[PDB]
Structures are given as structure tokens and as C-alpha cells.
Amino acid sequence: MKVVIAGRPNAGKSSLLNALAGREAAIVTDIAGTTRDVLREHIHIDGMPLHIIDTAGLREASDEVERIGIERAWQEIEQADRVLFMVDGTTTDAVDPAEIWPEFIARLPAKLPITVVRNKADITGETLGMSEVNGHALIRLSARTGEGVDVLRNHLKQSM
Amino acid sequence: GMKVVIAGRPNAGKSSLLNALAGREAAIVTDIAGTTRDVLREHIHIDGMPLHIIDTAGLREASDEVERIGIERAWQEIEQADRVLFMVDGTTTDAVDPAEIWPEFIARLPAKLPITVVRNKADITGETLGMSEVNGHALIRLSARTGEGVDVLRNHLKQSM
Ligand SMILES: Nc1nc2c(ncn2[C@@H]2O[C@H](COP(=O)(O)OP(=O)(O)O)[C@@H](O)[C@H]2O)c(=O)[nH]1
Ligand SMILES: Nc1nc2c(ncn2[C@@H]2O[C@H](COP(=O)(O)OP(=O)(O)O)[C@@H](O)[C@H]2O)c(=O)[nH]1
Ligand code: ALF
Ligand code: ALF
Ligand SMILES: [K+]
Ligand SMILES: [K+]
Ligand SMILES: [Mg+2]
Ligand SMILES: [Mg+2]
Ligand SMILES: [Se]
């Protein structure tokens, strides 16, 4: 089973992958379009094996390699059993993904389950942990500090 | 499985070989130098021998910050390999001995580490496909793009490891 991390550039997807995999699998920098290739890591939580999949931040890109990466990101989404929609919490106060980026949500395969991840809690000062918005699971965490990531782990085990 | 690290100059065809070995389009391939920066890992089996095939950023003095980091990571993979496939673009040099091609690369490798020299783009150079030896190193001529000579590589990996 496959969990895809997807969202805008610099949301912290690669930072999250590395937190979940417990190794420095993906390059992380503040440059949008750092990740282009699809990065896949095998993990387990508690008897449950899954593939965690990091992808290029979604946009209309003039960088050819990044454009290909973005096409591949959408292809990963097509095959996902769950998507983690990573959001830079510093960029917006909205919590409902329909307010955050309605085109992304509308484009997702029908009934692919979505978890909304508001990252960079360390900057915003948001309360860490889980809640629900319009029926979507919502988690506030810091991929950089690890603060809140166990709540993501338990969530994956319970939900899938 | 044992770690086989694909290393060499940019555009040699490293990702093209990863994809040929893995039997899927795991890495992005383009005519642009510095396409791969992140380390890519593909687990495969050759006649029931498992192997971890590792693709890396082409080694150069890169201006791009992420490519520079990818190049650092490439040397970290090399340091920890069980074997290195030294990928050489046959269209850019007729030298076959790695000591003539890039002595600094060869000298920097960990003492015990076996290397297989791979002369890619045989479809272009018209080099005869298959296996030979240069200064004690296995030397294989193949084309990652057409797949010609890749079976020779798979067989060598099985026999040698
Ligand atoms: N303060 C803070 N910065 C973060 C966090 N997660 C990621 N970043 C930073 O945001 C930038 C982009 O992160 P990265 O994982 O490359 O984003 P990606 O493009 O979505 O994969 C980097 O400078 C990270 O250090 C976080 O939880 N807190
Ligand atoms: N004709 C030919 N072209 C190749 C071969 N292998 C790779 N290429 C081309 O060389 C360019 C670079 O390939 P790529 O795999 O991205 O090289 P890398 O940067 O070393 O990973 C691309 O245009 C490939 O299609 C080959 O065996 N024959
Ligand atoms: F902008 Al990125 F991985 F660097 F989505
Ligand atoms: F130049 Al490359 F992977 F694009 F080594
Ligand atoms: K980034
Ligand atoms: K390339
Ligand atoms: Mg990234
Ligand atoms: Mg490559
Ligand atoms: Se693996």
C-alpha cells in the first residue's frame, strides 16, 4: 500500500519523508523545485507495511526536469491508496482544503482518501495534533522538528 | 541485497542504465546534464540474487546548489558500495583504462572496492558488445538505451557477486 506526499513546492514534503523514513533520503533546501524524481521509501508502523512516496511540488514549471517530475507526481497520485496534502501553514490561515487549493482537491481521483497536513507549526505557533475539516483528517505538525509526527504515524495505522 | 552504485560524469547514461536494470522508468532521463540529483534506489533480482541498484548525480563542478549536494551524496553512496559501475560515455573518449579517463575518481575509491568499467552508448560508437578487462578491472561495452549488452552486465553481476 502506497502513501503519496503531495502539495505545492517548499511545503516540506521531503522533510516529512525523511522524518517518516528515519533517514536523510531526500534532499531538503529552501529552493522550490529541489525534488523532481519520485522518491520511494519502505517503512512499517506496527505490523503494517507501506510505501511512502515523495514527489515534486506541484506547479506549472519551465524547468524541464521539474515539469517531468510534476507529471510523474500526478501519476503517483493516480496509484495512491492515500494522499498526504502538505501545506505550508505559514502561507495561509485556511484549514479547509477547498479554500487552500480547490483545483488540487478537485483533480484528485474520486474517493482517494486525503489527509490534510499543515506543516511548519514551529513558525505559526499552531496547536499540534489531529482534527477534522469537512470530513477530511487534519494534522498540524513540524516535519523539521518532528513535533507532531507520531500523531501522523498512528493515524496511518488506524486509517489504513 | 548488495549495493551496486552507478557513478560517473553527467550525461553518461547512468539513469538510463538504472531503468534498464529495474525494468521500469524509475529515474528521469533527459539530454540535460544534472537531471539526477537525489540518490535513487531500485531493488532488483538477478536469477534470485537480490541487489540494490543505486543511481547518483553525475560528478562535475556544478554551479547549481541542489546538484552540488547531490554530488556530495553520490560520493557518500560510493564510499558505502559493494561494487561501483563506473559509467563512461564512449562517444566522449576512446581511452579504455580508467586511469587515463579519470584517475582522481579511481584513486578516491575505498581500498577494497571492486569496480566494473562500463562503456556506454555502444549503439553510437559501434564498439563490439560484451566483456573484457583493462588493468585488472572488468570492462563491459553496452547500450543502456537499446538494452544491447545489458544481459552481459546482469550475468557479470551474478557471477562476480
Ligand atoms: N520552520 C520550518 N521549516 C520547514 C519545516 N519543514 C520544512 N521546512 C523548510 O522549508 C523548506 C522546504 O522544505 P522541503 O522539504 O525541501 O520542501 P519540499 O519542496 O515540499 O519537499 C526548507 O528550507 C525546509 O528546511 C518545518 O516544519 N518548519
Ligand atoms: N544513443 C544512446 N544514448 C544514450 C544511451 N544512454 C543514455 N543515452 C542518452 O544520454 C542522455 C543522458 O542520459 P541519462 O540517463 O539522463 O544520463 P545520466 O545523467 O548519466 O543519468 C539522454 O539523452 C539519453 O537518452 C545509449 O546507450 N545510447
Ligand atoms: F519544492 Al520541492 F520538493 F523542493 F516540492
Ligand atoms: F547528468 Al545526470 F543524472 F542528469 F548524471
Ligand atoms: K524545496
Ligand atoms: K541527464
Ligand atoms: Mg522536496
Ligand atoms: Mg541520471
Ligand atoms: Se529493499
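So for chain A, numbering is Swiss-Prot's, and the shown residues are 217-376, in order.
Each Cβ is built from the backbone N, Cα and C atoms, and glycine gets one as well.
According to Swiss-Prot, the mutagenesis experiment A:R224 to A carries the following note: 1.5-fold decrease in GTPase activity and almost no change in affinity. Sequence-distant neighbours of A:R224 (mutagenesis position): residues of the same chain at least 6 apart with a C-beta under 8 Å from its C-beta are A:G273, A:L274, A:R275, A:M302, A:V303, A:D304, A:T307, A:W317.
One entry in Swiss-Prot concerns the mutagenesis experiment A:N226 to A. Its note says: 100-fold decrease in GTPase activity. 5-fold decrease of affinity for GTP. DSSP classifies A:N226 (mutagenesis position) as coil under the three-state reduction. For A:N226 (mutagenesis position), applying a Cβ distance below 8 Å and a minimum sequence separation of six or more within one chain yields A:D246, A:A248, A:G273, A:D304.
The GTP binding site annotation in Swiss-Prot covers A:226-231, A:245-251, A:270-273, A:335-338, A:358-360. Counting only same-chain residues at least 6 apart in sequence, those with a Cβ under 8 Å from the Cβ of A:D338 (mutagenesis position) are A:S358, A:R360, A:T361, A:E363.
The K(+) binding site feature in Swiss-Prot is assigned to A:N226, A:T245, A:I247, A:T250. DSSP gives A:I247 (K(+) binding site) a coil state; it is part of no helix or strand. For A:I247 (K(+) binding site), the number of other Cβ atoms no farther than 10 Å from its own Cβ, over all displayed protein chains, is 12.
A sphere of 10 angstroms centred on the C-beta of A:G228 (mutagenesis position) encloses 24 other C-beta atoms. While the structure shown retains the original residue, Swiss-Prot records the mutagenesis experiment A:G228 to A with this note: Loss of GTP binding and hydrolase activity. Completely impairs tRNA modifying function.
For A:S230, A:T251, the entry in Swiss-Prot reads Mg(2+) binding site.
Quoting Swiss-Prot on the mutagenesis of A:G249 to A: 22-fold decrease in GTPase activity and 7-fold increase of affinity. The Cβ of A:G249 (mutagenesis position) lies under 8 Å from the Cβ of A:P225, A:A272, A:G273, A:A277, A:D279, A:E282, each of these being in the same chain and 6 or more residues away along the sequence.
Around the Cβ of A:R252 (mutagenesis position), the number of neighbouring Cβ atoms within 10 Å comes to 26. Mutagenesis annotation in Swiss-Prot: A:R252 to K, described as 2-fold decrease in GTPase activity and no change in affinity; the structure shown retains the original residue.
Among the mutagenesis entries in Swiss-Prot is A:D253 to A, noted as: 9-fold decrease in GTPase activity and 13-fold increase of affinity. In the three-state DSSP classification, A:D253 (mutagenesis position) falls within coil. Around A:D253 (mutagenesis position), a 10 Å sphere centred on its CB holds 24 further CB atoms from the protein chains shown.
Under the heading of mutagenesis, Swiss-Prot lists A:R256 to A and annotates it as follows: 2-fold decrease in GTPase activity and almost no change in affinity.
When secondary structure is read from DSSP and collapsed to three states, A:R275 (mutagenesis position) falls in the coil class. Around the Cβ of A:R275 (mutagenesis position), a 10 Å sphere holds 14 further Cβ atoms from the protein chains shown. A:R275 to A appears in Swiss-Prot as a published mutagenesis result, with the remark: 6-fold decrease in GTPase activity and 1.9-fold increase of affinity.
Following the DSSP three-state reduction, the secondary structure of A:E282 (mutagenesis position) is helix. For the mutagenesis experiment A:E282 to Q, the note given by Swiss-Prot reads: 370-fold decrease in GTPase activity.
Quoted from Swiss-Prot, the note attached to the mutagenesis of A:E282 to A states: 1900-fold decrease in GTPase activity.
DSSP gives A:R288 (mutagenesis position) a helix state. Note: A:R288 (mutagenesis position) has non-local neighbours A:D253, A:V254, A:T271, A:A272, i.e. same-chain residues 6+ apart with C-beta under 8 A of its own C-beta. One mutagenesis experiment named in Swiss-Prot is A:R288 to A, and its note says 1.7-fold decrease in GTPase activity and 1.5-fold increase of affinity.
In three-state terms derived from DSSP, A:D338 (mutagenesis position) belongs to a helical segment. According to Swiss-Prot, the mutagenesis experiment A:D338 to N carries this note: Strong decrease in GTP binding. Does not affect hydrolase activity, but has 10-fold higher affinity for XTP than for GTP. Partially impairs tRNA modifying function.
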Of A:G228, A:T250, A:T251, A:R252, A:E282, the recorded positions near chain B (CB under 8 A) are A:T250, A:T251, A:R252
Candidates A:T245, A:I247, A:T250, A:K336 (binding-site residues) with Cα within 10 Å of A:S230 (Mg(2+) binding site): A:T245, A:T250
State the Cα to Cα distance, in Å, between A:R252 (mutagenesis position) and A:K229 (GTP binding site), rounded to an integer. 12
Are any of the recorded positions A:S230, A:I247, A:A248, A:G249, A:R252 near ligand 7, with a Cβ under 6 Å from it, and if so which? A:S230
